[PDB]
Every structure is written in structure tokens, then in C-alpha cells.
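Below you'll find the structure, written out as C-alpha cells, and then a few comments.
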Amino acid sequence: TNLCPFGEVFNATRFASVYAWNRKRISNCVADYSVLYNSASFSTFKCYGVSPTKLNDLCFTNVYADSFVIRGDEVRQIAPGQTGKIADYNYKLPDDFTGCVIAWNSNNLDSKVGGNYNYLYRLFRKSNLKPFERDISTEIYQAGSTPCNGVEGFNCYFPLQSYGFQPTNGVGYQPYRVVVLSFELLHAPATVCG
Amino acid sequence: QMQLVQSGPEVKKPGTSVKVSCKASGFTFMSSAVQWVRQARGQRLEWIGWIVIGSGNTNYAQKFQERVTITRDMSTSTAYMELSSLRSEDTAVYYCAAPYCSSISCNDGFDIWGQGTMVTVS
Amino acid sequence: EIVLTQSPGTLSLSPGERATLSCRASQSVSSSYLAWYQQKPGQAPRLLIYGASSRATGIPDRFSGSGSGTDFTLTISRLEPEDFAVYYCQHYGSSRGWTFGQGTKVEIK
Ligand SMILES: *[C@@H]1O[C@H](CO)[C@@H](O)[C@H](O)[C@H]1NC(C)=O
């Protein structure tokens, strides 16, 4: 009856760039979502799945925690049916998605005096992502009829772009640590309960 | 019909700055980089620098290094350029230019140019 | 930086006459990005050829680019009265480029 290691995600000392979310599997443990819900530390706690007050009593075969950092305004893009630079080129939720999205204001930790440029996001892609698709390639993006020779310069862009995160940024431009909890029921006995 | 619309003529004193705008219409601004060039009367075109839209990459020609700044406002689909420490030598017509296509940025050339902005320093 | 040189600086041709403009790189310029432009006084430059080998959309068949390596040219099969203009070329390169050549002027003879 070991407690699920949520501290390995929410209390983590390092977070992934939005172009490459760091997924961790949660299994064979006792979940507690009420501690997150009632911490009142989160700027947002919203669900598209079962309401969080009932979610704790519902068992699942697999739970995934995907951790990453985005601008506070970008948080609105993380929902089923949404479009935008993050929703289409970095990560996408399915229309049938069950789960919750939790956001926390990290400006006190992720900001740096010279600015924090260690977080990247994908700016270019040939087509929209499939739900839960992840792409870590760094190949140069072609933006024209002329074949790209793989050398960055003109209509040959590095697909990733750094964030301009700074301590003086307005709230919409401040970094937020965001965790998305995905839930599924496979044809197996449940291993995660609360 | 694709258009680029630039701010009208402006006169500045030497040692002061000037700001020039260029607004896109009929085209997704995010689909392409915008570049700037100037032409003094009777002279050949001289490249200043460029900005990749949505990337913030603003590398400049060495001749204008730390003498020009290029920015963009995504909400107005408008490119901006500023010059500092102006000299009477800088009197010229300044132009913005871009590629034009729809969803795929297919054209590698510069299909659309603005009407140009006259800047006089004296 | 890539420096381009063009010749003749001034040309004099009759209407209906075939015309050629030439450009040469100061150094072994990479690939082919020598796009060509046309300009009239009081007006912005307009794209004719991109890739030094392909016509821009809406460009008449008489215009065509050519050449390779350091040596690039622009040709017009026959000059129209409308075609008398100042011409330029630009090298997009791998960035840190986009230098323009000195350009050429074509006058009516
Ligand atoms: C993170 O650690 C603190 C103690 O340092 C604890 O109070 C808090 O509940 C932890 N957060 C989570 C999500 O476990």
C-alpha cells in the first residue's frame, strides 16, 4: 500500500522543455489526489475527466504523469479540441481524453536574472501532432519549395525556439510548471487506487 | 491581395533615433521572416538585417551591428525597425519585404515589398 | 561576406533586342540563391527570378535566369519598352549574407 511517488514529479528539481515532455509511469501504488486538490498551491486545477473529488475513489490500470514548463497564457491550450502552437506542435490531447491538468507558478524558481533560456518549444512542424505524439528530433525545418541542405540559414530553421522567461515578465509570460495526469482502463486488473 | 503597408515619411535630427513600421495584410505573419533594406538616392540597395517571425532571431549585417534594432508585434502582424545614432549619411528610403504563400510558405523569393519609408536626417 | 560584382554597369539596347545581364561572385559562392529583381524610380524592387533558375508567379516567359558557381546571369529573350529598368541580384546563402550586387541599368537605344 505504498503511496504513489507524486513527489518525484511535483517536487522535482528539474523540468522538461515543452517540446519533449518527460513522461513518468504511475503504477502498483496508492494514489492521493486530495492532497493536491486541497493544497491550494496550484494556480489551476481542472479536469476533463471524472471530477477530482470522485477521482480519488476510482481505480485505474495505468496513470501517466507528463511534466513540462510553459508560459501561463499557454496553459489555456491544454485541453481536448484546442489548437495553437503548443496544442498542435508540442503536445495534443484526444477528444476522448480522461484526466486532469494542474498548473503551478514557477517564476520564483525558474526565473534567472539574465533570463532563463534553457527551456525550448517547437515553433515549426510540417503537420499537426497525433494525440500523445512526442517528437524529439532536431532536424532542420524546410520552409519552401527549394530542398533544404540541412544547413540552417534561410527557409531552413532550427525547429525549436527558446523561451524569453524573465523574473520581470507579466504573469501571462511567467513560466508555469504543469503536470498532466492521463488515465486509462486497459483489459487488466487495476493497480492504482486512492 | 497581399499587401505590405509602411509608415509615412519622417524627419529626424542627427544623433537621435527613428522608428519605421511595416504591416502585413492578407497573409499569415507567422509563416515567414521579414527583411529590411535601404536605398540612398542614386545608390545601390544596401541590406540592413532581418527578423525571423515567431523566432525572435534578429541577427544584423555587420555594418549596422548595434546601430539597428528589429522587432515585431505578433498581435498586429507588424514588423518594426529602429535606427540609432543617425547621421545625415543615413538619409534614404527604407523598405520591408517578405515571401508570400498560404499554409506552407512555398515561395522562397520575396513576393511582396512595401511602398517604402523616406527618412531624412538633418 | 559574399561580395557580388555586376556588369555592364550601364547597357544600351533597342526595344525588341535580346538582353543579358551578368553577375560574378568575389569568392566561391555556395549553391544558387541569386534571385533577380527589377526596379523603376519611385517604386519598390520586384522579384523576377528566384533560385536564379525559376520564374516568380506572374512573370512573363521572356524572363529566365542561368549560370552556376561564381557566374550567374539574367536573360530576356526580347526587350519590351516596359523592361527598361534597374536590375539587382541577391544571395540568400546560409544567412549572414543577403548582400546585393551593384546592379545594372538598361537604357533605350
Ligand atoms: C513536496 O514536499 C513538501 C515538503 O518538502 C510537501 O509538503 C509537499 O506536499 C510535497 N508535494 C507533493 C506534491 O508531494
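Swiss-Prot numbering applies to chain A: residues 333-526, in that order.
Per the header: electron microscopy, 4.1 Å.
Including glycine, each Cβ sits where the backbone N, Cα and C put it.
Just so you know, the Cβ of A:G339 (variant position) picks up 9 other Cβ atoms within 10 Å once every protein chain is counted. The secondary structure of A:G339 (variant position), as reduced to three states from DSSP, is helical. Quoted from Swiss-Prot, the note on natural variant A:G339 to D is: In strain: Omicron/BA.1, Omicron/BA.2, Omicron/BA.2.12.1, Omicron/BA.4, Omicron/BA.5, Omicron/BQ.1.1.
Quoting Swiss-Prot on the natural variant A:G339 to H: In strain: Omicron/BA.2.75, Omicron/XBB.1.5, Omicron/EG.5.1.
Swiss-Prot gives this note for the published mutagenesis A:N343 to Q: Reduced viral infectivity.
Spatially close to A:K417 (variant position) yet at least six residues away along the chain are A:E406, A:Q409, A:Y453, A:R454, A:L455, judged by Cβ distances under 8 angstroms. Here Swiss-Prot notes a natural variant, A:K417 to T, with the remark: In strain: Gamma/P.1.
What Swiss-Prot says about the natural variant A:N440 to K is this: In strain: Omicron/BA.1, Omicron/BA.2, Omicron/BA.2.12.1, Omicron/BA.2.75, Omicron/BA.4, Omicron/BA.5, Omicron/BQ.1.1, Omicron/XBB.1.5, Omicron/EG.5.1. Counted within 10 Å of its Cβ, the other Cβ atoms near A:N440 (variant position) come to 9, all protein chains included.
Note: A:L452 (variant position) has non-local neighbours A:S349, A:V350, A:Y351, A:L492, A:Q493, A:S494, A:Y495, i.e. same-chain residues 6+ apart with C-beta under 8 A of its own C-beta. The annotation that Swiss-Prot gives for the naturally occurring variant A:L452 to R reads: In strain: Delta/B.1.617.2, Epsilon/B.1.427/B.1.429, Kappa/B.1.617.1, Lambda/C.37, 19B/501Y, Omicron/BA.4, Omicron/BA.5, Omicron/BQ.1.1; Contributes to cellular immunity evasion and increases infectivity.
A natural variant is reported in Swiss-Prot for this position, A:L452 to Q, and the note states: In strain: Omicron/BA.2.12.1. Taken residue by residue with DSSP, A:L452 (variant position) is part of a strand.
Spatially close to A:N460 (variant position) yet at least six residues away along the chain are A:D420, A:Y421, A:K424, judged by Cβ distances under 8 angstroms. What Swiss-Prot says about the natural variant A:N460 to K is this: In strain: Omicron/BA.2.75, Omicron/BQ.1.1, Omicron/XBB.1.5, Omicron/EG.5.1.
Around A:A475 (mutagenesis position), a 10 Å sphere centred on its CB holds 24 further CB atoms from the protein chains shown. Here Swiss-Prot notes a mutagenesis experiment, A:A475 to V, with the remark: Increased resistance to neutralizing antibodies.
For the recorded site, A:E484 (variant position), the DSSP three-state label reads coil. All chains included, 14 other C-beta atoms sit within 10 angstroms of the C-beta of A:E484 (variant position). Among the natural variants in Swiss-Prot is A:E484 to Q, noted as: In strain: Kappa/B.1.617.1.
A 10 Å cutoff on Cβ-Cβ distances gives A:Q493 (mutagenesis position) a total of 19 other Cβ atoms nearby, all chains included. Record note (Swiss-Prot), mutagenesis A:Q493 to N: Reduced host ACE2-binding affinity in vitro. The unchanged residue is displayed.
A:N440 (variant position) has A:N343 as its nearest neighbour among the recorded positions A:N343, A:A475, A:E484, going by CA to CA distance.
Taking a Cβ distance under 6 Å to any atom of ligand 1 as the criterion, the recorded positions A:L452, A:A475, A:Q493 reduce to none.
Not a single one of the recorded positions A:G339, A:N343, A:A475 has a C-alpha within 10 angstroms of the C-alpha of A:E484 (variant position). Under the DSSP three-state reduction, A:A475 (mutagenesis position) is assigned to coil, being neither helix nor strand.
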